[PDB]
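Engineer: For reference, the structure I am asking about is given below.
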Amino acid sequence: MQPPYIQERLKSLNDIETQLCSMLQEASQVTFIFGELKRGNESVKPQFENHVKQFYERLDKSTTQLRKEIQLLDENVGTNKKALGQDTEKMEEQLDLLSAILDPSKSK
Amino acid sequence: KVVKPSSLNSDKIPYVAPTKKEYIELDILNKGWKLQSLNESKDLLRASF
């Protein structure tokens, strides 16, 4: 499996696009609510401020976190290799098989 | 081929005397079509989203 650092990096990226999807959804609801606000019912007027504020705060911190990720790219620089040992490990397992062949009491 | 072209010549006609009659209705009905455009704007944006 990959080293953990890459794991939380990909988790943060996934959070980033989920936040973008949430921003698009909230844009959909604010566009929806503005229609009836133009229609002329004032009951949903208080919800408009909350929706706008949450939309803007969702737009800002997502870009901020993505900026942090791109910054991490800046200092992460400088921080078949398996083949060099690959034959060796193959060697090992083959002899292990011979051991299983060599002992008739373990072939069950 | 239809005709030798000299067709359009400049001419003068006076502007019609204004009143309350037609501008207020023109602008409120423009308000109407733009409220329409807002409605289809919201609908198209909702469908796209």
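The residue numbers of chain A are those assigned by Swiss-Prot, with the residues present covering 1-79, 87-115 sequentially.
The deposited model was determined using electron microscopy, 3.3 Å.
Cβ atoms are placed via backbone N, Cα and C, with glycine included.
Found this in Swiss-Prot, in case it helps:
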- A:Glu17 to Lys: Results in a decrease of TFIIK and RNA polymerase II occupancies at active promoters; when associated with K-24 (MUTAGEN)
- A:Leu24 to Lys: Results in a decrease of TFIIK and RNA polymerase II occupancies at active promoters; when associated with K-17 (MUTAGEN)
- A:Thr31 to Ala: Impairs interaction with RAD3, reducing the interaction of TFIIH with the head module and consequently resulting in a reduction of RNA polymerase II CTD 'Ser-5' phosphorylation (MUTAGEN)
- A:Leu66 to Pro: Impairs interaction with SRB4/MED17, SRB6/MED22 and RAD3 (MUTAGEN)
- A:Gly92 to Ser: Impairs interaction with SRB4/MED17 (MUTAGEN)
Engineer: Among the mutagenesis positions (A:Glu17, A:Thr31, A:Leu66, A:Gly92), which are close to chain B, meaning C-beta separation under 8 angstroms?
Structural biologist: A:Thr31
Engineer: What is the interatomic distance between the Cα atoms of A:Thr31 (mutagenesis position) and A:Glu17 (mutagenesis position), given in whole Å?
Structural biologist: 21
Engineer: Could you give the Cα-Cα distance between A:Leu66 (mutagenesis position) and A:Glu17 (mutagenesis position), in whole Å?
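Structural biologist: Here the two Cα atoms lie 10 Å apart.
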Engineer: Please report the distance from the Cα of A:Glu17 (mutagenesis position) to the Cα of A:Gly92 (mutagenesis position), rounded to the nearest angstrom.
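Structural biologist: A:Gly92 (mutagenesis position) has its Cα 39 Å from the Cα of A:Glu17 (mutagenesis position).
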Engineer: If you count the other Cβ atoms within 10 Å of each Cβ, which of the mutagenesis positions A:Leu24, A:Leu66 comes out on top?
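Structural biologist: The largest 10 Å Cβ neighbour count belongs to A:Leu66.
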Engineer: Measure from the Cβ of A:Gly92 (mutagenesis position) and count the other Cβ atoms within 10 Å, all protein chains considered.
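Structural biologist: Its Cβ has 11 other Cβ atoms within 10 Å.
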Engineer: Counting every protein chain present, what is the number of Cβ atoms, excluding its own, within 10 Å of the Cβ of A:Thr31 (mutagenesis position)?
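Structural biologist: I count 18 other Cβ atoms within 10 Å of it.
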